[PDB]
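Asker: Got a structure for you, questions after.
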Amino acid sequence: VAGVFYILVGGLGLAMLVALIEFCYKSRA
Amino acid sequence: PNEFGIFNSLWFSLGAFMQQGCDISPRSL
């Protein structure tokens, strides 16, 4: 079980970029 | 855009690891 740690940390970093997109979109518009 | 401070976010993840249900749930993508 090592790919489950890779999907996890890849899943965490993908989720920060959503909030980075979501904040940038919200504050501008 | 509250109830997910660092004290409650530890209790969500320790809730979800032990297979027991989560009292709160994230309402954001």
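Sequence positions for chain B are given in Swiss-Prot numbering; the residues included correspond to 569, 590-617, in order.
The header says electron microscopy, 3.3 Å.
Cβ from N, Cα, C; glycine included.
Under the heading of natural variants, Swiss-Prot lists B:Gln607 to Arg and annotates it as follows: In RNA edited version.
Tell me about the surroundings of these features in the structure.
Answerer: A coil conformation is recorded for B:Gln607 (variant position) in the three-state DSSP classification, outside any helix or strand. Around B:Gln607 (variant position), no same-chain residue at least 6 positions away in sequence has a Cβ under 8 Å from its Cβ.
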